[PDB]
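Data first, discussion second: the structure below is written as structure tokens.
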Amino acid sequence: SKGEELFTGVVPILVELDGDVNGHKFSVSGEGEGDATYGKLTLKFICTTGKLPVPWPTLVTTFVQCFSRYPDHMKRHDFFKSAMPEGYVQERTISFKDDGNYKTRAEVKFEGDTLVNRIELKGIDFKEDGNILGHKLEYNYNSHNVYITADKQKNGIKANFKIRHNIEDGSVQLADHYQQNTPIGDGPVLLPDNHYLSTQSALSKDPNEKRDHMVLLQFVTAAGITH
Ligand SMILES: [Mg+2]
Ligand SMILES: [Mg+2]
């Protein structure tokens, strides 16, 4: 298909986010590459405004599910690649249990041969010394299942999942995710049967990088459909 064919090799990625969380305004730029053949992502993000005012882990899901590996027998269920190159809008509400929420609106599309994710993020209702604004979350990341369903009147998809952020005291900060995706272009997209994406992520630091930053290595496989 046109869209899937754009992902058979290594594709460079750019991420650009502007955020406002409880009036703390910040921006992040990221770069790296994806290899959807292996479900593989490598990205490095820089906060360009100084110190990031929320913990890096809380932004991982916001910072390109077209790089998930869809098994061959599941090709017909890959909405994300089918919207390319024109792209899709991706919107979420991320509800941090007993704390505030993020609302995000992003557009994921090609600019030339580069896959771009441009995001606007708004966070409200955060506690000044909760786990987010108080920076109480460990610098690590768990493995999740992203449950996808068709959203036929939008010509797109929805997703619902729970992200678990470990807290430095050993507890966990839940971040409920609700997601909607809508194609931007006029080409045919794929409306999938129910399925999920199996995720795993590893966070690290670049020892020579003195700006506030995050290095992310991520592997994602679509699953839940046998034939
Ligand atoms: Mg720049
Ligand atoms: Mg079917």
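The numbers used for chain A are those of Swiss-Prot, and the residues that appear cover 2-64, 68-231, in sequence.
Even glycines carry a Cβ here, placed using N, Cα and C.
Just so you know, the Cβ of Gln69 (mutagenesis position) picks up 24 other Cβ atoms within 10 Å once every protein chain is counted. Under the three-state DSSP scheme, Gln69 (mutagenesis position) falls in the helix class. Among the sequence features in Swiss-Prot, the mutagenesis site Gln69 to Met is noted as follows: In Citrinine; leads to excitation and emission peaks of 516 and 529 nm, respectively; when associated with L-68; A-72 and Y-203.
Experimental mutagenesis at this site is recorded by Swiss-Prot as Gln69 to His, annotated: In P4; leads to no detectable fluorescence. In mut2.2; shifts fluorescence lifetime from 3.03 to 1.94 ns; when associated with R-30 and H-145. In mut3.3; shifts fluorescence lifetime from 3.03 to 1.88 ns; when associated with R-30; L-46 and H-145.
Counting only same-chain residues six or more apart in sequence, the Cβ atoms lying under 8 angstroms from the Cβ of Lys79 (mutagenesis position) belong to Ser2, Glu5. Under the heading of mutagenesis, Swiss-Prot lists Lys79 to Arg and annotates it as follows: In Topaz; shifts the major emission and exitation peak up to 20 nm; when associated with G-65; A-72 and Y-203.
The mutagenesis experiment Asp103 to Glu is recorded by Swiss-Prot, whose note states: In mut1.27; shifts fluorescence lifetime from 3.03 to 2.85 ns; when associated with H-145. Of all the Cβ atoms in the protein chains shown, 18 others lie within 10 Å of the Cβ of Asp103 (mutagenesis position). In the three-state DSSP scheme, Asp103 (mutagenesis position) falls into the coil class.
Here Swiss-Prot describes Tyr145 to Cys as a published mutagenesis experiment; the accompanying note says: In mut1.9; shifts fluorescence lifetime from 3.03 to 2.74 ns. Contacts of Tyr145 (mutagenesis position) defined by a Cβ separation under 8 A and a same-chain sequence distance of 6+ are given as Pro58, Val61, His169, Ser205, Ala206, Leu207, in order along the sequence.
Listed in Swiss-Prot is the mutagenesis experiment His148 to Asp, annotated as follows: In Cerulean; leads to improved quantum yield, a higher extinction coefficient and is 2.5-fold brighter than ECFP; when associated with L-64; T-65; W-66; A-72; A-145; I-146; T-153 and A-163. Neighbour density for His148 (mutagenesis position): within 10 A of its CB lie 19 other CB atoms from the protein chains shown.
Across the structure, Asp103 (mutagenesis position) and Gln69 (mutagenesis position) are spaced 27 Å apart at their Cα atoms.
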